[PDB]
Amino acid sequence: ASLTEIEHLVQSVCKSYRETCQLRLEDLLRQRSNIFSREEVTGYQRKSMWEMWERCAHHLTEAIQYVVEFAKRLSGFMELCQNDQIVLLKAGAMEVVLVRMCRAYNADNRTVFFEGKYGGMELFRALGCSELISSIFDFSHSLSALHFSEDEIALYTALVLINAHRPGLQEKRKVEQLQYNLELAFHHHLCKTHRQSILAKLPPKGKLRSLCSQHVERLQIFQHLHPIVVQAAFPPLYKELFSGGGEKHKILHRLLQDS
Ligand SMILES: CC(C)=CCN(C(=O)N(C)[C@H]1CC[C@H](c2ccncc2)CC1)c1cccc(NC(=O)c2ccccc2)c1
Ligand code: NA
């Protein structure tokens, strides 16, 4: 691959991200003064654990749906076999969501945009997973200190997804080739924009892995307490990704075959 091709991959990735970023950055920035009042915070804290879990699962499912479309438009992704497309999304869709989330996080007051306004960690106290919430806020706080541009988020989240080390890949060498090209595009862009200083400050892969593992652990705790809530009121795509034995849902298969 030559230089003009690396730059074409840079613009192709940024275009696929812009078309699938879910929320406009300007919309998120303009709403920073719109913060939940103490009464609205109390209202969220008074909601039942199962209602807050349901609402968060819905917002999570919607964010994952945009990540799936990002993948479908990502150069090289649809060339991979369907098994590998599903392996990469099952392991990586949530990690992409957690990175994208830093756009909706305000490090000045430690709040995140949620259901129309900004609120702190205390907004989510009814979930009963305070340790995971604090880890998510800490992760978004760490990414916010980097002051990512939109192009940087695009190239970085493409690499989060195209990981040739995910277990279960059948065409590992093909994913390796795509990952190498996307790394070149990412690094070429950082070199051109004099932003290579962020490479040492990107979080280690173990941080994203720990966040996703905590998600599975806290979901199993909740599913034990409210199994009918999960079965009847959680979205099917959410259950295919995090719950078990819920992998029986074909949702990802159908989202990839549409368009
Ligand atoms: C703090 C909190 C809970 C926030 C609620 N929530 C949420 O706001 N999401 C999905 C945002 C994800 C980012 C998305 C975005 C932002 C900016 N630009 C583009 C896209 C907006 C929606 C969220 C976010 C990350 C993870 C979770 N986790 C769960 O629901 C869960 C917890 C335990 C077990 C299983 C699942 C929930
Ligand atoms: Na931010």
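Think of each number as a place in line: the chain as shown, counted from 1.
Cβ atoms here come from the backbone N, Cα and C positions, even for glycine.
For the mutagenesis experiment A63 to F (Swiss-Prot position 327), the note given by Swiss-Prot reads: Completely abolishes transcriptional activity. According to Swiss-Prot, the mutagenesis experiment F114 to Q (Swiss-Prot position 378) carries this note: Completely abolishes transcriptional activity. Here Swiss-Prot describes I133 to N (Swiss-Prot position 397) as a published mutagenesis experiment; the accompanying note says: Nearly abolishes transcriptional activity.
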Coarse DSSP state, helix versus strand versus coil, of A63 (mutagenesis position): helix
Neighbourhood of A63 (mutagenesis position) by C-beta distance under 8 A, where only residues 6 or more apart in the same chain count: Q22, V97, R100, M101
Between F114 (mutagenesis position) and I133 (mutagenesis position): CA-CA distance (Å): 13
Cβ packing number for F114 (mutagenesis position), 10 Å threshold: 17
Protein Cβ atoms within 10 Å of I133 (mutagenesis position), excluding its own: 21
Three-class DSSP secondary structure - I133 (mutagenesis position): helix
